[PDB]
Protein chains: 2
Amino acid sequence: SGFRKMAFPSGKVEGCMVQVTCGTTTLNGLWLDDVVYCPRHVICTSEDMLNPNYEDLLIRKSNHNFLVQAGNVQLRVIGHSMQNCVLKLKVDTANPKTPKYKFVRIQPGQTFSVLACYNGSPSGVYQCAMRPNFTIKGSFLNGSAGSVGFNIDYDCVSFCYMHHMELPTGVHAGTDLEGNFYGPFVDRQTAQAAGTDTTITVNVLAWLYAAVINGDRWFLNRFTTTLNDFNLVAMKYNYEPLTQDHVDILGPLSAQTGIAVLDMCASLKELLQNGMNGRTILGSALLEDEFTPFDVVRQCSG
Amino acid sequence: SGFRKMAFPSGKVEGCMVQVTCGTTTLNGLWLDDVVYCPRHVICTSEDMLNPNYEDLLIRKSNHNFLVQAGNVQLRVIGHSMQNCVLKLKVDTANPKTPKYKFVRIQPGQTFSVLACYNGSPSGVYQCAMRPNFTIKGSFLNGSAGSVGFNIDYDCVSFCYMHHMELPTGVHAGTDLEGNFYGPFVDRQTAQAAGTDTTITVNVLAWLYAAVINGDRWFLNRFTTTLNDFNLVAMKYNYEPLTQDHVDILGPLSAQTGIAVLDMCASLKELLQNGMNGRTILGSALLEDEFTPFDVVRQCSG
């Protein structure tokens, strides 16, 4: 029993992190087979970020402008190319620690682990969710660009995120591993802001089920409700609307606890309209929305 | 910027986890050089736990009663011995992935990362604190015994915790790596309960500094207070008393923010006497006490 913000073990990813230096800019890269992936703004000077033309900046570089370091070993750059917002650096040595991997793009509301890195060196691991406004509420300092987010699926590392920048509000924006941004952001210094964030309703419900499984029951009630009456209240409190697919996804947790989804929705409706009244749920005084149904099952069953 | 519950990268520890089977009991072990460390209750049957005599149970075993598996490889047990509440299994092969390591015993209020494992296989990583009552609020299912807690100190893994059991209240108890329990617990099924937990005051203060660094300032005030007047209020709310050593430890955060410790204590005194009034601090509606001053510096400076 117990319930924690749990990340995937990072060992398989740690062996792929490298340092990439171009000019006076150094950040992190991901070394898989004989390719190093890193944010394309490594080729920018401190002044280039105001309004970069990456095609021009790249043609003015050659392979020897790129210093790639894997621990103490130097990797020789053999070729380079740009794919959307990522640089692909071909190197002379294939990473012998290359795990089985996939590149996947995730959806808002899904979670992943982040391996925060500096100078190519892993510093910490934490769990977060892709927000409905396509930002993540990460923890990143200057130099963390190129850090990656991932899930582990049996033996296979699914890479889903590469960090590029922090927005003025203190949240974080990045790309998938094909270089395509999450959300309407660009890798240049402007006045971009994130849109309105909402609460991930299916995740809040999954977490209430985790609470019941761990013996927190004070918020349950006898009432039930319909999908339509719930969503009407959810809209008023900035909660994502709830669909029949969400209900199906929560099935395993409903089965294990004997509490129907629409019954749990009635409890959620109550907590939104009355608050928590100084009670807590799994050690929190707010409703948590960064655990998926799958996260809960993994932690409360195996 | 941002602030997360951040664990250490687990790669160096993942390479040391093995599965240990004795009879029908299988749990996790830690394989360092040519020794596998695991909880001694692996030698107990489901009925032995009621009142075990470990000296008797161990003399009735031989090396071949112990099945040690490192992935697909079988490790041959060459000898065994008991050290306090841990078994030391001598094996024929030294772990080639043995990191530089130390065995250290930690103090209440200190934090560490936990690599939760099942059947010798790493499942997740999370951060927690040793509570003042010598329990940890972990997340563990049946079969997690032998999972370890650790800190990373530059290149060196400091092992500080091995998991043994869950108490009736849902919290967790274990030993250091020399087999000595944290707290007044024993590895046998009785009616042991944890004593009263208190809030780790120096950690709450460190976290308020992390909030200020990240732009949360609404709880600050002009007042100041003395060590003695604060501790009088702290006692009433079940907070650990605050000492001059704590003040010194918080120095770097006071320096970086320009807010003196005793000034921050005055803000804490206010939050205890009036509550948070529906405001949050770093995304929490409760005062968090599981980040040390060192955790904050690591995350908010580097």
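Chain B is numbered as in Swiss-Prot; shown residues: 3264-3565, in order.
Quick check of the header: X-ray crystallography, 2.0 Å.
Backbone N, Cα and C atoms are what each Cβ position is placed from, and that goes for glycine too.
Per Swiss-Prot, the features are:
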{"type": "ACT_SITE", "residues": "B:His3304", "note": "active site, for 3CL-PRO activity"}
{"type": "VARIANT", "residues": "B:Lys3353 to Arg", "note": "In strain: Beta/B.1.351"}
{"type": "VARIANT", "residues": "B:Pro3395 to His", "note": "In strain: Omicron/BA.1, Omicron/BA.2, Omicron/BA.2.12.1, Omicron/BA.2.75, Omicron/BA.4, Omicron/BA.5, Omicron/BQ.1.1, Omicron/XBB.1.5, Omicron/EG.5.1"}
{"type": "VARIANT", "residues": "B:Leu3468 to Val", "note": "In strain: Zeta/P.2"}
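Of all the recorded positions listed (B:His3304, B:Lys3353), B:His3304 sits in the most crowded Cβ setting, with the most other Cβ atoms within 10 Å. Cβ contacts within 10 Å of B:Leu3468 (variant position), excluding its own Cβ and spanning all protein chains shown: 26. The subset of recorded positions (B:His3304, B:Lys3353, B:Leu3468) lying with their Cα within 10 Å of the Cα of B:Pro3395 (variant position) is empty, i.e. none.
Distance noted between the C-alpha atoms of the residue listed as 'active site, for 3CL-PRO activity' and B:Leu3468 (variant position) is 40 Å. For the recorded site, B:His3304 (active site, for 3CL-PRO activity), the DSSP three-state label reads helix. Cβ neighbours within 10 Å of B:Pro3395 (variant position), excluding its own Cβ and spanning all shown chains: 19. Under the DSSP three-state reduction, B:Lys3353 (variant position) is assigned to strand.
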